[PDB]
Amino acid sequence: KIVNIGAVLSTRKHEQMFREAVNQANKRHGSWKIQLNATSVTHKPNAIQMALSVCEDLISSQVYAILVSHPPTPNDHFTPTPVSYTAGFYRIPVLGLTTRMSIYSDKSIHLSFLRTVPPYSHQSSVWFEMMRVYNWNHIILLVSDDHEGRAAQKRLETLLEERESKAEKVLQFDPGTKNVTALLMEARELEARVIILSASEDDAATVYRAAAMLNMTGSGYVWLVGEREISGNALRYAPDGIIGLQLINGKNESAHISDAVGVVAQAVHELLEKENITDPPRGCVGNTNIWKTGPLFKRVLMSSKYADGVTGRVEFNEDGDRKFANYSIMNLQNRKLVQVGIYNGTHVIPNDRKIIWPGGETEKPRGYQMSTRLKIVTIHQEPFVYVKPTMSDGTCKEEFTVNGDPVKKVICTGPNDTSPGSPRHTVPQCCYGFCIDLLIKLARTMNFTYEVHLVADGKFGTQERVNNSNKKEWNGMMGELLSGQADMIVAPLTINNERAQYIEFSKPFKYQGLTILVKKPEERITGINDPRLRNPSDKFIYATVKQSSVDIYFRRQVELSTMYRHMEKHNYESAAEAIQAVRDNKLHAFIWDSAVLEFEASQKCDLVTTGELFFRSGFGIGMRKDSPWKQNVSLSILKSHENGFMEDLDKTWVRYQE
Amino acid sequence: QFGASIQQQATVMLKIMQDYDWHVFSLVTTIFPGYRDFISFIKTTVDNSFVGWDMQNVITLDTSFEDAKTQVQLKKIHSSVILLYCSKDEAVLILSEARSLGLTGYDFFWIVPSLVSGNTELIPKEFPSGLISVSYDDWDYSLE
Amino acid sequence: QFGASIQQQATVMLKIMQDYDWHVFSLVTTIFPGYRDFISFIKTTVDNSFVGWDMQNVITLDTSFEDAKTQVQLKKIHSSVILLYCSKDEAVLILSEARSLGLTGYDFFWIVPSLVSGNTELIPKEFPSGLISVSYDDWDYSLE
């Protein structure tokens, strides 16, 4: 007829308040014959013998609830873990009250741990409420604590599942280092300014000093931190105008103890109304039998619904967290904490105080500034991308064409040869041609600067297994684009269904098919329907560029596996290698686009194309995902389609013959 | 520890599914903890495998099933291979509902991990004869 | 008596299906008597039609359903038009089971005979709004 409650509490005044709450718990519950005893223990500066003393004292006491209520501990470990593990050996609920670590959220590790405080990842949902208010989509994540970093990434993907957007940059590294400013500058070069930080006080002060020295706290830079990042020297190193969070009664222990007493008391009076009552045995000596109503009492604690307390509607979810939590939103106005918002369990309301930002006006700074210098990457296409070495030092010889058109070149940067050939030789040379004039037309239509560089290899990019952990990766232009080093691929991109699933496409500027390059008895082949090419031999030598989209289009064709097995022994690096090889009469056929070989037939009369025209497709501009550089650029491309500028580009290279 | 984690075990089970061309499957996840890592590992493995897995959407749970809202999600199942991540006392009720809904047919498969399959002696009669399990408990190599 | 028969009503319902080109359908028959003549009349009508109907196999019920073996035949239903022949008492359970299955969709039509369509006043809440029925109940021509 007795119920024992164990507690690890230090101060005698709060012990007296705890005993007073135990005494007042039996007030409104009638004259029932249940009794409530409480046993509180102090704290030795160690942790092993503390765990020993507490575990054998609570075995000898046979308690039902175990409480740890020590915020101001000098050790920064904050580990009530061993007593919770010892109670989880017999499945006894330990109600943690102080820490908010995400390692306690794993119920597979902490089998019988409950708590009335949520982890900080729920604050990101509050920050998602910022996304419900300030209408901001692209974020920049920075988490140093990797024990909670996977849970923060999980919660972030759970929040972004609704809008189906993507985080622009995520970062995880070892806490303790200092040279993280390179990734800060890489995030600075991005369009967004939203900064989400999840670390301890030392790394927060380190990144505050790094933003202060590099002036990343100017206009438009969105800063959004929590309670751990506004304490200690991080509060001293914080810039003025930063927005932070505050836990209402997060450190106020006296009402929190009474709330915990009310929760435990109503849980015990709920459990007394049901059958199958079991008791914890004397597990110190000769008792390893588990307490059989562990998950039963846990299920009692799952449906615990309350209506008493100064905090309010305390309620457990499936994770045993805190529902309907009042939060405060603070601002740092001239090294002074100024309250600028309140938060109920679903909605943010700013108070009568104004919101003064570190940049300009008091309204929200739209920190989504698009890149005025679009990084352009391309492959060396032979009739389209002419690359010429410089004359004296980084210069371009301004030669004139035969039609009175001056060639407007650009200073591009490119490697010299392949990686076994050239170890490291990347020089700036002169790029011009077809798509360069297309980019000149785009820069004439819309005012934006650019940065033309070249892809490191001579491949488009295929979907290949990386050599560890069985993961798909891309390479080439797609590998340089998806890594964030490139912005817009201006190249004759072969449009297919696979790449449409991953990135968005624009309107095609080129429209052509496929053809066969031969040299001039049947000297022609007339397409794929030659039966000798269905079952080839060592005579008809035909191949294509290694890691090309033509090979992917043939890989989708499940009835031409013989050509896929035949052409893999003769794939070349570039198409010019195939031109030189068939120039020496070593090749016999080559599947390639139409107008390139038409221009090369206009250059060299021995180069002969075939008669058929299959795979009538289009080539456009390689693009990113949903972006404001899509609609206006596509309208500019269609404006180039409707006028005679396509005919002008034909007059430059296509219509011009010899 | 000298053991085998659930991630490498999921890798082995998806290797089994790749070696059998069992590409049309489903996934039922309960409220047993350590489950979102399992879902995310399945998502990354499907995104990093040459199969292109035809995966039905995840049947999620909230509590012990009322057989009112979980019934609709279980009646969405029409695929053969069924994956599950739960405890044993949950799996008894899951297999009882699956036999009650007829999900234990000859076409339908059931692959469970080693954490739900406990003692070799304690086998309740509600288990389907043909239940696929993967455990590192090798009787050929003793403790010595 | 007057009016049509169940065979002429089946002819009218197949004329409805012919006028709308709903050629992919099914047939679900319960243990209400006169059912083998109904199935044989449908077979001879498909065999005497200019359509070339796509008829799924007949789902035959046995007793009050355990929702174990009948659900296997109900999950085989991939067609659009569902043809049900039963009484008024079993129709509530069949429509509730089909709603639990999710087989009461927008493309999943329901055409019922006249005898299951009972009282105009007594309408249970398990009827889909759009339930197709055929009966000789004409209000424009009275008894006189």
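By Swiss-Prot numbering, chain B shows 146-289, in order.
Header lists the method as electron microscopy, 3.9 Å.
Every residue gets a Cβ built from N, Cα and C, even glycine.
Record note (Swiss-Prot) on the mutagenesis of B:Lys233 to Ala or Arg: Nearly abolishes inhibition by Zn(2+). For the published mutagenesis B:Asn264 to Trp, Swiss-Prot gives the following note: Nearly abolishes inhibition by Zn(2+). Under the heading of mutagenesis, Swiss-Prot lists B:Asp282 to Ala or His and annotates it as follows: Nearly abolishes inhibition by Zn(2+).
Taking the features listed in Swiss-Prot, we show where each one sits on the structure.
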| residue | record | contacts (Cβ under 8 Å, 6+ apart) |
| --- | --- | --- |
| B:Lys233 | mutagenesis position | B:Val261, B:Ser262, B:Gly263 |
| B:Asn264 | mutagenesis position | none |
| B:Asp282 | mutagenesis position | B:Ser259 |
According to DSSP, which of helix, strand or coil covers B:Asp282 (mutagenesis position)?
coil
DSSP state at B:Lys233 (mutagenesis position), helix/strand/coil:
helix
